[PDB]
Amino acid sequence: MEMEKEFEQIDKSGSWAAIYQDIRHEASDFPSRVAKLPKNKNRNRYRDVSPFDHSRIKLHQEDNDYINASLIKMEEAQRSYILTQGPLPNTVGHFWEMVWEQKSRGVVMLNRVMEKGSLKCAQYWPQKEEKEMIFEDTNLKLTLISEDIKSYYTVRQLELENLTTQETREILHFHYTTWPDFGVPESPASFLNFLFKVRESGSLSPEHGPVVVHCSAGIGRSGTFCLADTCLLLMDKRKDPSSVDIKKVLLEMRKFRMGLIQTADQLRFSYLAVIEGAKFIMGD
């Protein structure tokens with residue numbers, strides 16, 4: 001069923017809550033035993049959001065290999081993403097350790113450091129060229145190279161140095177700054193414009209490791225980003241673009257991380273973004 005028609009159908013009948021609850025009922029449940037170990041309580045921002053053991057990212061240290069992050073592997077679309085929580089004060093060094101070990105080219109950030117008067121993630125990158133950051137627990141140096149501030153997003157060039165080997169790499173930070181404190185955006189135009197800028201950079205391409213994407217919990221805004229990307233890529237690839245079923249793709253992605261898409265408003269917005277973004281994918 002053409003999603004666009006399915007869309008008007010749900011909208012006229014006002015069934016978005018009932019659709020979303022079907023998804024929550026059919027979604028996978030797998031064990032997350034490593035996340036719940038007592039030695040990791042201060043590595044988890046929220047008690048009810050954990051990586052499954054089968055898909056979690058492991059740090060390459062013998063000490064404690066745990067970080068609240070998951071590998072979403074999309075086999076038909078040939079895309080992979082790492083979804084993670086906003087870094088905590090005790091995990092900023094683990095975050096950049098992961099970015100290095102997994103060979104990512106880009107980091108995607110969908111939240112502000114402060115929202116609704118409270119801190120949603122640590123200030124984990126440097127704000128001035130001449131004031132670099134050193135993560136002594138994981139032996140890494142991070143320097144701001146350049147900054148391009150636009151109306152709806154900011155792009156930053158960062159240098160990450162492994163102080164153990166003195167290798168350096170360029171990391172691109174893509175920061176969407178205008179998601180509202182409550183609800184979802186009214187039009188998906190600026191979110192789609194942002195997604196295409198990430199694509200154009202090479203950060204989503206198979207010559208690099210998976211992009212790292214995060215919001216506060218790493219499941220809501222972050223889920224919207226990867227669901228919309230994967231769905232548009234499948235409409236490109238398939239003989240019949242109408243065969244792309246957004247609810248089935250979301251359930252496949254939830255085999256890899258719990259809770260992706262947090263509200264019925266986020267579900268609706270994901271439909272809207274795919275429908276509108278298809279009006280370039282099909283040749284316009």
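We read in the header that X-ray crystallography, 1.8 Å was used to get this structure.
Note that Cβ sites are derived from N, Cα and C of the backbone, with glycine treated the same way.
Quick look at what Swiss-Prot lists:
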ACT_SITE  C215  active site, phosphocysteine intermediate
BINDING   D181, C215, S216, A217, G218, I219, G220, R221, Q262  substrate binding site
MUTAGEN   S50 to A or D  No phosphorylation
MUTAGEN   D181 to A  Substrate-trapping mutant
MUTAGEN   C215 to S  Catalytically inactive mutant; abolishes sulfhydration
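Spatially close to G220 (substrate binding site) yet at least six residues away along the chain are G259, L260, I261, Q262, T263, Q266, judged by Cβ distances under 8 angstroms.
Calculated from their C-alpha atoms, the gap between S50 (mutagenesis position) and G218 (substrate binding site) amounts to 10 Å.
Of all Cβ atoms in the protein chains displayed, 8 besides its own lie within 10 Å of the Cβ of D181 (mutagenesis position). Other C-beta atoms found within 10 angstroms of the C-beta of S216 (substrate binding site) number 21, with every protein chain shown included. As a whole number, the greatest separation of Cα atoms within the substrate-binding residue list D181, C215, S216, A217, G218, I219, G220, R221, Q262 is 16 Å. Here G218 (substrate binding site) comes close to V49, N68, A69, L83, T84, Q85, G86, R257: these same-chain residues lie at least six apart in sequence, with C-beta atoms under 8 angstroms from its C-beta. Each of the recorded positions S50, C215, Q262 was scored by the number of other CB atoms within 10 A of its CB, and the lowest score belongs to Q262.
Between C215 (mutagenesis position) and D181 (mutagenesis position), the C-alpha separation comes to 12 Å.
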